[PDB]
Amino acid sequence: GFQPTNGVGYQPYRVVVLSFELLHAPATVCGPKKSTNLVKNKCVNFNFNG
Amino acid sequence: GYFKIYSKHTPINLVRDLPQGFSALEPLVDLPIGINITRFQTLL
Ligand SMILES: *[C@@H]1O[C@H](CO)[C@@H](O)[C@H](O)[C@H]1NC(C)=O
């Protein structure tokens, strides 16, 4: 019963629901990975693509 | 679950035969289809 004269609660809301599933197939979506700058000619630990 | 393809191209000038020689194939692509394949057919 929406009308323009409304208060805090009796307002129309949009809802979007996300859902996910697991399977033996390969993964298709993931969050991105952060990466440092590169220092050179120094003794350091390193991680390149794992 | 990954389907992988390899390929190469070369010129030949010979008839009704595979010419004797040696080559190696670079990788091209793979696809995450994960669909078991049992049969295939070629189109012309
Ligand atoms: C792979 O074969 C199995 C047989 O147990 C079948 O259940 C499954 O549907 C097949 N994969 C696809 C993508 O159809």
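Numbering of chain B is taken from Swiss-Prot, so the residues present carry the numbers 199-242, in order.
The header says electron microscopy, 4.0 Å.
Note: Cβ is positioned from N, Cα and C throughout, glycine not excepted.
Record features (Swiss-Prot):
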type	residues	note
MUTAGEN	B:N234 to Q	Increased resistance to neutralizing antibodies
VARIANT	B:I210 to V	In strain: Omicron/BA.2.75
VARIANT	B:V213 to G	In strain: Omicron/BA.2, Omicron/BA.2.12.1, Omicron/BA.2.75, Omicron/BA.4, Omicron/BA.5, Omicron/BQ.1.1
VARIANT	B:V213 to E	In strain: Omicron/XBB.1.5, Omicron/EG.5.1
VARIANT	B:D215 to G	In strain: Beta/B.1.351
VARIANT	B:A222 to V	In strain: 20A.EU1
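Recorded features from Swiss-Prot, shown on the structure.
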residue : record               : contacts (Cβ under 8 Å, 6+ apart)
B:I210  : variant position     : B:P217
B:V213  : variant position     : none
B:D215  : variant position     : none
B:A222  : variant position     : B:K206
B:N234  : mutagenesis position : none
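The secondary structure of B:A222 (variant position), as reduced to three states from DSSP, is coil rather than helix or strand.
With a CB cut-off of under 6 A applied against ligand 1, none of the variant positions B:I210, B:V213, B:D215, B:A222 are retained. Mapped onto three states, the DSSP output places B:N234 (mutagenesis position) in coil.
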